[PDB]
Amino acid sequence: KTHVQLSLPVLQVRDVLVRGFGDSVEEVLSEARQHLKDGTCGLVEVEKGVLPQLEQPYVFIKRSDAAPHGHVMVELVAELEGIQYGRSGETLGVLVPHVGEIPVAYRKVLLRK
């Protein structure tokens, strides 16, 4: 399928144990995609002071459309030293590995795969 229904666990930034996906735009987008597929991906909601607590490059989920079965359609955009790789809508949050942190909520998304 071109799209996959996912429910992403929303994590508090101070709980996150593994604060990024790797060391290059290409690696983080690769790893984020693999973790999304394996159900091992969390979401951190971006606010003042969140991003400096996480590791660059960042992977964002961004709204790609204006929501089948409650799932907002999103795509991946990566960011390194203020340059973004991809073009999309509003940020729903930053992706990180999920290694057993207790979520505060779930974000239903339809991921363009």
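Note that chain A is numbered according to Swiss-Prot, with residues 11-76, 79-125 shown in order.
For all residues, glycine too, the Cβ spot is worked out from N, Cα and C.
Swiss-Prot has this to say about the protein:
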VARIANT   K47 to R  In strain: Omicron/XBB.1.5, Omicron/EG.5.1
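Each end of the 2-residue unmodelled stretch has a Cα atom, at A76 and at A79, and these lie 7 Å apart. Around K47 (variant position), a 10 Å sphere centred on its CB holds 13 further CB atoms from the protein chains shown.
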